6 protein chains.
Amino acid sequence: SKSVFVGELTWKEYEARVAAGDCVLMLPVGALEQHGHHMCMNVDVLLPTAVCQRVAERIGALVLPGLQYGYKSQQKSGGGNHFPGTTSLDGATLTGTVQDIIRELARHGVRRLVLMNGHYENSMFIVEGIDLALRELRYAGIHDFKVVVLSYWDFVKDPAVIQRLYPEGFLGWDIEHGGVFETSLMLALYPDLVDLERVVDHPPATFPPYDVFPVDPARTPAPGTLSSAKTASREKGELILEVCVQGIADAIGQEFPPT
Amino acid sequence: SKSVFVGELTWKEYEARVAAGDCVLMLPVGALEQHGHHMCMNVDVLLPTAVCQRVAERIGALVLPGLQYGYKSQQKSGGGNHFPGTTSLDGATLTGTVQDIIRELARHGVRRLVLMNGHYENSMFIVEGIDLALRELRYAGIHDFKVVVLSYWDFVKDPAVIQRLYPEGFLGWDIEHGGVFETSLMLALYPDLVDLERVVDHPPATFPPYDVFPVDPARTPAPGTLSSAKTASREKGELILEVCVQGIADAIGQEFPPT
Amino acid sequence: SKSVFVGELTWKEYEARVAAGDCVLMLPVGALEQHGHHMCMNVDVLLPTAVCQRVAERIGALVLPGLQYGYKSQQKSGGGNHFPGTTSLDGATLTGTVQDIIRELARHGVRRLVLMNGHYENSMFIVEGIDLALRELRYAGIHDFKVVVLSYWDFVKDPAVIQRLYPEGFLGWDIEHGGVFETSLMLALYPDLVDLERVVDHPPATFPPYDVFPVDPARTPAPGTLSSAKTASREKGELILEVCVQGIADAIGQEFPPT
Amino acid sequence: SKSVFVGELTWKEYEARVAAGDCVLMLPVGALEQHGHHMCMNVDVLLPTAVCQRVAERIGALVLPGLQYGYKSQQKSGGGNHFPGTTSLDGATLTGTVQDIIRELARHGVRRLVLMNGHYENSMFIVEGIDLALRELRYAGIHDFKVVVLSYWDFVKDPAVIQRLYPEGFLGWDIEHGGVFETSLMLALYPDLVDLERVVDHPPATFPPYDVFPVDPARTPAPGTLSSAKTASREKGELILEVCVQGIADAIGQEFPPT
Amino acid sequence: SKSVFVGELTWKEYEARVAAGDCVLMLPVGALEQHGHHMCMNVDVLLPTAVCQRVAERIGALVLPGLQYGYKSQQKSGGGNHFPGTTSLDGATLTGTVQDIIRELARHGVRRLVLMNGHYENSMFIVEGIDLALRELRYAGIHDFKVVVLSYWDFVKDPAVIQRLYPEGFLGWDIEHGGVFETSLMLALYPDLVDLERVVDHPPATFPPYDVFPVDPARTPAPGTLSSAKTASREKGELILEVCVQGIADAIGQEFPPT
Amino acid sequence: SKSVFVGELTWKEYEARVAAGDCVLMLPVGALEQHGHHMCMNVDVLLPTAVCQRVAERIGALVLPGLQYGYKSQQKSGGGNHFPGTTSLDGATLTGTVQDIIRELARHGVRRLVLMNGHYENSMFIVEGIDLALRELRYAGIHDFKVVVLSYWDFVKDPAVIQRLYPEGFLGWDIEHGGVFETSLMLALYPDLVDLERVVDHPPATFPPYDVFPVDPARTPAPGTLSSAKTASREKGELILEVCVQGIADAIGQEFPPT
Ligand SMILES: [Zn+2]
Ligand SMILES: [Zn+2]
Ligand SMILES: [Zn+2]
Ligand SMILES: [Zn+2]
Ligand SMILES: [Zn+2]
Ligand SMILES: [Zn+2]
Ligand SMILES: [Zn+2]
Ligand SMILES: [Zn+2]
Ligand SMILES: [Zn+2]
Ligand SMILES: [Zn+2]
Ligand SMILES: [Zn+2]
Ligand SMILES: [Zn+2]
């Protein structure tokens, strides 16, 4: 069976795909984090994994097992790391994980990697992981390893799509934690993991121009979300999914032109 | 839907479970590693995750997202880290991962964790992770966190079952990499991920009383397996499954008596 | 002389200010990074140090010696770390530094800290430094240390002020590297360090919804800036300064009410 | 005086041996661990050091100063790290020590190392240290450094010798902590350090198919041993000693053929 | 304006200086430490920074932003890290900082670095940072990076100058913390930051041939100094300044001959 | 047999000694370092181990197995780490080894430790290890752990003894590497390991007031020593031994008064 997930292939099949030249590998990077009263906690892993799978199917790429645990939830982006259920890694651990995988891919013969982040707070640690691995590769004489890092939601740029998605004006990706964007993509991909009836509607989260630590629970909406997902629909999820899959597929074609 | 996987629950459902007292958490610890010409490479994650799921169903416990990447494959227990596809973590990374997760579970209020290893080489790193996290927990005033660590195959002890499993004498867990045990359990759980027709039968791997680094590819059977899986049957897998689930379930009942 | 810089005070003076209760400490966190053809490279340290000094003077707070080196410059926010002159730290070093400072301040008896970031890329590492330090403090029995983190430019929110600052529409803080904002504030504080005649005007930087590593120099404007600073004026700098100093001062009063 | 211990040589003598070509270095790796009421705690260092010395005398190799401290004692292999006297290092420490040593040997010009473990628990950390050092060596252009790692007791494989050693059936290396094997070898090398009269006989240690942490002292024989050493005799020691020295010497001749 | 400080140059100016060949960079390494009742706490940064500036002006070198935070104050050389105000870094942090800077300078194309230490305790950590950096550089194929490390006060060797400076016999650099040497140099450069009238005269600090931890506060003079600076004069400072500036200037000339 | 070495005791004996109250532990910390043409390379371990043994015998203390590998040899104190045979650890490795051993001793119930350094360069890394351990201990609620650190040669202060030792004026401990002091003490303790006939006499090593890296081999005397040991005599060794053993013993009695 032609699976796009490396974990479902034999070693011989993987070896062949890599030896065939220009093989693109994709690593979903997510989190185990609270996502309100209406959705499950593995969202940030599921979403980018699903987007990877589809992109991989379109462009003939392979998908690695996704990073289930990400960096600590930040109040203004994920509610905060004081919530139960959210299980976060330290900076160094995330960074090291990414670094170790890149080194191993290099060992395999891979030279093309797409890292798809699904958890906002991961960014910089993913970036450090990449720099540190590339730095090591140079020590090993390898200079042709290329990585494309992206957060799938950033591919939703078209104002027409945004407008169609947010007929009320777009608030921003910051407060899109457990909101319309994710819940909707979730409704179209894993309906069993989402129950709109538990959505505790509330006004979009607002914060001062600074942060406070220890994180003050009172400053996050009780439900854990940063914006309400009552207007979330599967239809929206379907639109997002296509927009993302297509845009990412094209980006990858641009950065990783077949040889 | 009563899922046993924490990742499929809302934070509120999880919070209630923990607050109810004596909630038991289960963390599958695996690897992405070549498993011969006849099986996929996520075996070491899939097996302990499946066993955890059934045990959790039987005893009312919860399962965490499994660690997909494990410690470097060793020649005498997994064929060696020179094989393509197998993607391994450095020891510090894996240790840090376990340590971060335990720390977070303590923050959640959990005090009962069962770590179920599916990759031989992870053991000592898992142990260090536990030790560092418990050390820290003491600094924090927490002395009631309890961990049970196990490699699921160790519960297949009954000589009658071993005999029935290996009518030819038991060779040992060492060379059980991609052999009868796993392929069998794989046949009863994920048949699509296993194709007995590609099994490259060969004599059980044998090694001198020492190890050589850099790992010498000639000292591992070409297929990557350390023993043949042609005698692997789904029936065998079914017997292993029950023995393991029942034995583990009981063990957890012993160590984690309901309060 | 009543200096607001801890470094210019004697230990007895400092000790007194701390024993006096509710003493607020301020740490500037910047970088040594190229800022185009028209400004010096220590902007990210000077600016937040200047804002801290003035805020401190208004609220009676103390300012620490600023962190001169920051995290690696990123293409989409600082041009990239491939530029000469910019001298960056690894993520663990920056995090370590913040953590070490916080731990020592705690030792001093300080319980109130404001971290003022001047370099966009530092954020997450500062955050990690804070979390790791506070985690340690809890081990030490200290639970009343409070930290306020902020990037001074985030206090320029008022649309009227933004409009006055950017009569042409606001492009965003992303591309504000060596642009109007910084160069203006720079013209009102350190005019010697800025020479508008070298400003290589160019269209605002634009990037695809993803990142590439190794960093592609061609994707950054030649000058190193992400937006032109020709419309930068000292008058604008003066407005920004007051807006920031006032906003931050009031924020600190809210978060750190005198006891 | 032709000592086989590097530490007893001048740097000029060592340099010549290394310069002479194919010089084999041997590093003993042990531990400071409780070994019952009847033996001293440095056993795990002394034993491998003694075997190294005699092997080196036979093949003309050199022996490094042994690593005195090893990884934390584990319940099912060495009684547990709760016992007084046993002084254990963290995993990163032991790994780093092995990594630093190999890096230095490489610097000297050495390209042949035999690591002789005497403490069961050290294995994986020694392995990580070897891996990390070799990786680094590649960065440095050195690909001809070869390492042989072994636990001296694994050289006792001959069923005839095992039978002669354990006329009662062999229990396994697991419970051979402070048992017949070590006590005997200790009676033939350092009798003053062993007093068979304090041997607290008890039935061989048995454990469930899993581990528990924090370590439960009640699960370990009060004496600290995992099997009785009353049947331990000097004669057995002498047989073990020869079997090991000879088998190891031959292995080294196989892996490190004179050039 | 021809500034000698890299932070005050544009990147283009710096790039030109480096591309011109044999450009020498100077990094002041200090601390934020208590310096008695009479001086500010940034002395250790100020002093080496001042020396660097003057040397640089004489030999045409560039000066980096100084390390504001140094290693932990030790009792017998700096009073002890139990004093308020003194804010110290962990060894790993300081070493990492120096390692990172060196790595970056190498990236710039710099191959000549002068490290000027102003805090006694930094030495070995600066040394380890240099060693770790150079080791890495070799991995990267760079073998022509050369570092000169020095404590500016060591250039005050001439017995005549020593005599003239300490007409009473020289006590040693050990107790020269907040004493005559620094206070004088301080009087000739930053008079505002020094007030001789608060100088709490006391006999030179004496200690047994060992150290005690935790640091015992009673064993350190209450003022925080290890020797009195009442005899400190601006005149002395001027002498010291010239002696250091000239001696270091010449040393750099020797070590870094113009190409 | 009343051995003063922990390693030669059973755990029960050790348990008793610790339980009896105020039991002092001593850790020799040395190196494997070239010591010229006339002596062996384990000197820095042997010497402090010997002195510990005798001090322990005199005050009833226990001695831990010594740290066989120390920090990188520095040109101005040990000749440099470019010499073959010398096998050094990274700073972090040394520091962690010290930190782990202290943590374990505290677990044992020990609260009194004497660290005796025999390798000049080890100092600051031993210090960091003590500080880190102590910091941890406080976290664990332990505040009565006390440590005394010393380099045994520092107890040779009496000008009469120095005169008697160096009838030619004392040069300093810096260039006392492989010189009279060590060679002498070596002649009275391990004559077999020293051969005065190979002593390559040379003038005391002299160096500019700065250091250069990479280490320049030409700046260190060819033999590896920093001062000639031709005037080294066993008689001198005996005098040193007593002066050290007595002065240390007294120091321990002062810092660790029997309860
Ligand atoms: Zn999310
Ligand atoms: Zn998230
Ligand atoms: Zn497997
Ligand atoms: Zn495996
Ligand atoms: Zn800037
Ligand atoms: Zn910046
Ligand atoms: Zn043993
Ligand atoms: Zn052992
Ligand atoms: Zn000073
Ligand atoms: Zn100082
Ligand atoms: Zn020495
Ligand atoms: Zn030495």
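Quick note: numbers on chain C are straight from Swiss-Prot, i.e. 2-260, in order.
Header lists the method as X-ray crystallography, 2.1 Å.
Keep in mind that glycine also has a Cβ here, set from the backbone N, Cα and C atoms.
Residues annotated as Mn(2+) binding site in Swiss-Prot, with experimental evidence given as evidence: C:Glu34, C:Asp45, C:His120. Residues annotated as Zn(2+) 1 binding site in Swiss-Prot: C:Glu34, C:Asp45, C:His120. Sequence annotations record features per position, and here Swiss-Prot assigns Zn(2+) 2 binding site to C:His36, C:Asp45, C:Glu183. Taken from Swiss-Prot, the feature creatine binding site applies to C:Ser78, C:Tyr121, C:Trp174, C:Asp175, C:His178, supported by experimental evidence. The mutagenesis experiment C:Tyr121 to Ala is recorded by Swiss-Prot, whose note states: 30-fold decrease in catalytic efficiency. Among the mutagenesis experiments that Swiss-Prot reports, C:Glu122 to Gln is described with the note: 700-fold decrease in catalytic efficiency. No ion in metal binding site 1. Among the mutagenesis entries in Swiss-Prot is C:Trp154 to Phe, noted as: 340-fold decrease in catalytic efficiency. Swiss-Prot documents C:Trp154 to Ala as a published mutagenesis change and attaches the note Loss of activity. Here the residue is the original one, but Swiss-Prot notes a mutagenesis experiment at this spot, C:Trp174 to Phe: 2-fold decrease in catalytic efficiency. What Swiss-Prot says about the mutagenesis result for C:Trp174 to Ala is this: Nearly no activity. Swiss-Prot gives this note for the published mutagenesis C:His178 to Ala: Loss of activity. Per Swiss-Prot, mutagenesis C:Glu183 to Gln is noted as: Loss of activity.
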Within 10 Å of C:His178 (mutagenesis position) by C-alpha distance: pick out those among the recorded positions C:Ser78, C:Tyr121, C:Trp154, and say none if nothing qualifies.
C:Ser78, C:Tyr121
Cα distance (Å, whole number) from C:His36 (Zn(2+) 2 binding site) to C:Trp174 (mutagenesis position):
15
Identify, among the recorded positions C:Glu34, C:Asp45, C:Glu122, C:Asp175, C:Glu183, the residue whose Cβ has the fewest other Cβ atoms within 10 Å in this structure.
C:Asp175
Mutagenesis positions compared (C:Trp154, C:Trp174) - highest count of Cβ atoms within 10 Å:
C:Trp154
I want to verify one value. Collapsing DSSP to three states, which class is C:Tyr121 (mutagenesis position)?
helix
Taking DSSP as the reference, which of helix, strand or coil describes C:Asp45 (Mn(2+) binding site)?
helix
In whole Å, how far is C:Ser78 (creatine binding site) from C:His120 (Mn(2+) binding site) when you measure between their Cα atoms?
9
Determine the Cβ neighbour count for C:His120 (Mn(2+) binding site): the number of other Cβ atoms within 10 Å of its Cβ.
28
Would you mind checking how many other C-beta atoms are within 10 angstroms of the C-beta on C:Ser78 (creatine binding site)?
17
Sorry to bug you, but what's the C-alpha spacing from C:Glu183 (mutagenesis position) to C:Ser78 (creatine binding site), rounded to the closest Å?
13
Taking the Cβ of C:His36 (Zn(2+) 2 binding site) as the reference point, list residues of the same chain whose Cβ is under 8 angstroms away and which are at least six residues distant in sequence.
C:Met42, C:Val44, C:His178, C:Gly179, C:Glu183, C:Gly225, C:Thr226
To the nearest whole angstrom, state the Cα distance for the pair C:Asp175 (creatine binding site) and C:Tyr121 (mutagenesis position).
8
For ligand 6, list the recorded positions among C:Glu34, C:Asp45, C:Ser78, C:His120, C:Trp154, C:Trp174 whose CB atom is within a distance below 6 Å of it, in sequence order.
C:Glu34, C:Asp45, C:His120
Cβ-centroid neighbours of Mn(2+) site C:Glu34, C:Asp45, C:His120, 8 Å, sequence order:
C:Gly31, C:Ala32, C:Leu33, C:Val44, C:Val46, C:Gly71, C:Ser74, C:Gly79, C:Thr87, C:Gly119, C:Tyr121, C:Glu122, C:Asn123
C:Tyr121 (mutagenesis position) and C:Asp45 (Mn(2+) binding site), distance between Cα atoms, whole Å:
9
Going by Cα-Cα distance, which of the recorded positions (C:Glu34, C:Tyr121, C:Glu122) sits nearest to C:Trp154 (mutagenesis position)?
C:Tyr121
Can you tell me the CA-to-CA distance separating C:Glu122 (mutagenesis position) and C:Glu34 (Mn(2+) binding site), as a whole number of Å?
11
Centre the Cβ atoms of C:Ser78, C:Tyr121, C:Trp174, C:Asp175, C:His178, go out 8 Å, and tell me which other residues of that chain have a Cβ in range of the creatine site.
C:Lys77, C:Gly79, C:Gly173, C:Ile176, C:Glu177, C:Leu227
Nonlocal neighbours by CB distance (under 8 Å) for C:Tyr121 (mutagenesis position), same chain, sequence gap 6 or more:
C:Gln75, C:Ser78, C:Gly79, C:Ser152, C:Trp174, C:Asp175, C:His178
In DSSP terms, helix, strand or coil for C:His36 (Zn(2+) 2 binding site)?
coil
Does DSSP give C:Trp154 (mutagenesis position) helix, strand or coil?
helix
C:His178 (mutagenesis position) has how many other Cβ neighbours within 10 Å of its own Cβ?
30
